[PDB]
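Enquirer: Take a look at the following structure, please.
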Amino acid sequence: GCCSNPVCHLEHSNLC
């Protein structure tokens, strides 16, 4: 995580 988990990535998609 964050960007490397698909869920934590999308919760803050600005941060992936």
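Using Swiss-Prot numbers, chain A covers 49-64, in order.
The backbone N, Cα and C atoms fix where each Cβ goes, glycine too.
So Swiss-Prot has the following annotated:
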type    : residues : note
MUTAGEN : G49 to A : 4.5-fold decrease in ability to inhibit alpha-3-beta-2 nAChR
MUTAGEN : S52 to A : 4.9-fold decrease in ability to inhibit alpha-3-beta-2 nAChR
MUTAGEN : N53 to A : >2700-fold decrease in ability to inhibit alpha-3-beta-2 nAChR
MUTAGEN : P54 to A : 700-fold decrease in ability to inhibit alpha-3-beta-2 nAChR
MUTAGEN : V55 to A : 2.5-fold decrease in ability to inhibit alpha-3-beta-2 nAChR
MUTAGEN : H57 to A : 2-fold and ~20-fold decrease in ability to inhibit alpha-6/alpha-3-beta-2-beta-3 and alpha-3-beta-2, respectively. In MII[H9A;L15A]; exhibits preferential loss of activity at alpha-3-beta-2 versus alpha-6/alpha-3-beta-2-beta-3 nAChR, making this analog the most selective alpha-6 ligand known
MUTAGEN : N62 to A : No change in ability to inhibit alpha-3-beta-2 nAChR
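What's the neighbourhood like for each of these?
Expert: Secondary structure from DSSP puts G49 (mutagenesis position) in coil. Cβ contacts within 10 Å of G49 (mutagenesis position), excluding its own Cβ and spanning all protein chains shown: 9.
A 10 Å cutoff on Cβ-Cβ distances gives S52 (mutagenesis position) a total of 8 other Cβ atoms nearby, all chains included.
Sequence-distant contacts of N53 (mutagenesis position), defined as residues of its own chain at least six apart whose C-beta falls under 8 angstroms from its C-beta, are absent.
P54 (mutagenesis position) falls within a helical segment according to DSSP. Note: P54 (mutagenesis position) has no non-local neighbours, i.e. no same-chain residues 6+ apart with C-beta under 8 A of its own C-beta.
Around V55 (mutagenesis position), taking its Cβ as the centre, 8 other Cβ atoms fall within 10 Å, counting all chains.
Remark: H57 (mutagenesis position) has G49, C50, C51, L63, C64 as non-local neighbours, by Cβ distance under 8 Å and separation of at least 6 in sequence.
Neighbour density for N62 (mutagenesis position): within 10 A of its CB lie 5 other CB atoms from the protein chains shown.
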